[PDB]
Amino acid sequence: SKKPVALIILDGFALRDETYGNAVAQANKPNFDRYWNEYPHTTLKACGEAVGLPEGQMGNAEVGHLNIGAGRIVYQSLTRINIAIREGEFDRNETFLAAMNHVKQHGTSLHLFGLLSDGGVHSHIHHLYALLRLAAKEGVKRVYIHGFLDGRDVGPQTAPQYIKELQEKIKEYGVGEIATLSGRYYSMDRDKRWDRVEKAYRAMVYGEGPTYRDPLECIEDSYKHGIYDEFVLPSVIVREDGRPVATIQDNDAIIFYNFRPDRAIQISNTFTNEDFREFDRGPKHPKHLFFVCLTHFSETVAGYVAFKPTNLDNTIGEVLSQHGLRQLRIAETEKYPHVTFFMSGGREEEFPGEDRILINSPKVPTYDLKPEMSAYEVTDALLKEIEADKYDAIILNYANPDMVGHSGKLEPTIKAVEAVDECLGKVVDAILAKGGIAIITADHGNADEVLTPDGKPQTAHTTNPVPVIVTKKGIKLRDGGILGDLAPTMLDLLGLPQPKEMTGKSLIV
Ligand SMILES: O=C(O)[C@@H](CO)OP(=O)(O)O
Ligand SMILES: [Mn+2]
């Protein structure tokens, strides 16, 4: 039948020499290793300019998957917006101005909300300072900030530094008041866990949740309970009279300064959807909100986009489609969006011939509680499909390393890696039996450093290079490649012509 070519992405699996806090190196990976010893391999740059990001910036699932599926260096939003601020164009943004014009003409309020850190994955605090300075320039009187605490793209208990810096800028620009503070767990969920979402929503609209006069005391009090940045309960900052600093009301304007869509869609829909059934918003639910998305989130969001998106044509998925091949995209909840939407270049609709399998991730708050996650069910489901001789190409993502690594815990991250390695063996073998080829790789680093030099949790990504194995004897892979070379390599294996849009180059010599 078919000799399937499979693209296998071991999420957050990177190569790093130091083995201290390196889950990847400490894990027993017989399968992975044997493939690395017995087949052609290399490494690829998945950070900075190589993937369309500023120099020094680390990579992540969105970037990685856009680039991997695009076959070219994809220009990222972070970079694009940093440049706008640099070139004096940010202040001339018609969407920002219209938002500020709105609150001024109708005398409502402007609210700014998003991740409060310099992680650069979902946002950057510097953009917020940019919106605050622009606001002061435009003469907006009432500006309120609703902060989503990080602890995931940055240190786990670094919120206080960001809060302190923000307070300095506030005083410097002369506008803005921190209204609420919520952990990204509740305000930026992407797993459709509406109870978490509702918590954040009700804090911002009804001033419901833990109340404090001082933002810093809110943080310190939560730490005392062992609850850090990422998981802090949506809290409300109150005034001297006990009233909330500010609640979101009819006709106010909202600028969500996040530039990555997966964790922004949910809370955005909660604010803009005329009909919302996931949960009851209650009778005061603010209506007529002038809503601004920093970048395109989804068509379901009844708002405006500051920076317009641009189609990426002829991504691996499209080429496969145009040539009549049947493709499958598969992963569990946590990375389902990446193997589908991002892999297809920011498109949600399946291509003709494209099949998708979604496997539910375990019902646990944090994955360090269940390292193997749902890796076995994914593998099972995939093996059946492989056995049926249905697909010409396959795109699989094992989310374990990144998900468990984000916990900053060494032992669980090792179990995760080993769980993935076991499954990987079963998958690559079955592929080989069908006479196909596999392309083992990753989208970015993480699991390779889940502890700081000092032995403390390291919850973020790394800048280390990712691995690449092509299960085909008799060939050689060139070095110095980048993720944008993977798509071309797959088309090479499939004997399909490479489109002009893909400015990348096959790794096969
Ligand atoms: O959890 C997420 O949304 C990011 C970190 O902010 O991780 P990844 O890029 O791997 O999805
Ligand atoms: Mn991650």
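Per Swiss-Prot, chain A residues shown: 2-510, in order.
Cβ coordinates come from backbone N, Cα and C, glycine included.
What Swiss-Prot says about this one:
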type: MUTAGEN; residues: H66 to N; note: Strong decrease in the mutase activity
type: MUTAGEN; residues: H123 to N; note: Strong decrease in the mutase activity
type: BINDING; residues: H123, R153, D154, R185, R191, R261, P262, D263, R264, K336; note: substrate binding site
type: MUTAGEN; residues: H128 to N; note: 5-fold decrease in activity
type: MUTAGEN; residues: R261 to L; note: Loss of mutase activity
type: BINDING; residues: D403, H407, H462; note: Mn(2+) 1 binding site
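Considering only the recorded positions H123, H128, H407, the residues lying within 10 A of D154 (substrate binding site) on a C-alpha to C-alpha basis are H123, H407. Shown in sequence order, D12, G13, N61, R153, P402, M404, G406, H445, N447, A448, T460, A461 are the same-chain residues outside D403, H407, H462 whose Cβ sits within 8 Å of the Cβ centre of the Mn(2+) 1 site. In terms of local Cβ density within 10 Å, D403 ranks first among the binding-site residues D154, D403. Contacts of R264 (substrate binding site) defined by a Cβ separation under 8 A and a same-chain sequence distance of 6+ are given as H123, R185, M189, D190, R191, in order along the sequence. Looking only at Cα atoms, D403 (Mn(2+) 1 binding site) sits nearest to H66 among the recorded positions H66, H128, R261, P262. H128 (mutagenesis position) counts 24 other C-beta atoms within 10 Å of its own C-beta, drawing on all protein chains shown.
In sequence order, the recorded positions near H462 (Mn(2+) 1 binding site) (Cα within 10 Å of its Cα) amount to none of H66, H128, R261, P262.
For the pair formed by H407 (Mn(2+) 1 binding site) and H128 (mutagenesis position), distance between Cα atoms is given as 25 Å, rounded to the nearest Å. Taking Cβ-Cβ distances under 8 Å and a sequence separation of 6 or more, the neighbours of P262 (substrate binding site) in its chain are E63, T296, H297, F298, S299, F342. Looking at the residues that bind substrate per the record, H123, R153, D154, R185, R191, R261, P262, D263, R264, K336, the two CA atoms farthest apart are separated by 17 Å.
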